[PDB]
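Peer 1: Below is the structure I would like to discuss, written out as C-alpha cells.
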2 protein chains.
Amino acid sequence: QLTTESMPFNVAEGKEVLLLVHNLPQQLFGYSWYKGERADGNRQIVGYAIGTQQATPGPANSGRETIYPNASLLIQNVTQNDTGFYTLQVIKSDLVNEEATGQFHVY
Amino acid sequence: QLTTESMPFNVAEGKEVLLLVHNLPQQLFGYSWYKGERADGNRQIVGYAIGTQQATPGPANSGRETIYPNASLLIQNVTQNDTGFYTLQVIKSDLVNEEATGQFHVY
Ligand code: NI
C-alpha cells in the first residue's frame, strides 16, 4: 500500500527532512511530487522519469529539494513556508496512477 | 493552456457527452481521466498509454466510457448521478504534468 513518511515529523527551521516512500508498485514511468494534498500541476515540485534518471522541476520547486531513484524527497534549509502537506504521485506504464500524501511541521 | 469543453454541456438523461480536449502539450506519455475535481486514483475512470495505444479502466470506470487518442472522453447513457466534474491529467515525458477539469449537467 503506497505511503510516505517524514523524517523527522517535526523539523527545526533551517534544518532538513526526508520524505521516504514505501511500497512503490512495479512497472513505473516515473514520479511526481507536489506541494499540498493533491496532484496539482501549479503546485508541482519535481517530475522524475526513472529510465533516464532525469529530474525536472515544476512551478513549486525552490531549489532546496532532492529527489532519489526510490522516490524519496529530501528538502534542505527548511522554511516555515515548506510546512504541511506533500503529495507523491507514482505514474505506472498503464497510466493507472497512485497517490500518497504525507506531512511535516516546521517550527 | 490545457482545457476541456463538454459537448454538449447540457445533456438529456440517457444521451451522450464528449469531453473534448484543447491544447495538449508536447511529448507526452499518456492520459488519465477522473471523476471529480482532482487526480485521485480511487476515482480514476481510465488510463491511456499513448506509446502502446492502450486504455486500462480504473476503479471509477462504469463501462460507458471511451477514450480517444487525442484525450477526448465519451460518456454514453448518462444518468442523473453523472452531473458534475471530470478531470484529465496529461502525463508528460519529463513527468511534469498538467490537469484540466470540466463538467456537464444532466436533465
Ligand atoms: Ni439540474
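The residues of chain B that appear here are 35-141 by Swiss-Prot count, in order.
Cβ atoms are placed via backbone N, Cα and C, with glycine included.
Pulled the feature table from Swiss-Prot, pasting it below:
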MUTAGEN   B:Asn76 to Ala  Impairs interaction with HAVCR2
MUTAGEN   B:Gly81 to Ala  Impairs interaction with HAVCR2
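Distances, neighbours, how buried they are, the whole picture for these features please.
Peer 2: Just so you know, the Cβ of B:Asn76 (mutagenesis position) picks up 12 other Cβ atoms within 10 Å once every protein chain is counted.
DSSP assigns B:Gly81 (mutagenesis position) to a strand in the three-state reduction.
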Peer 1: Could you tell me which three-state DSSP class B:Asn76 (mutagenesis position) falls into?
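Peer 2: Helix, per DSSP.
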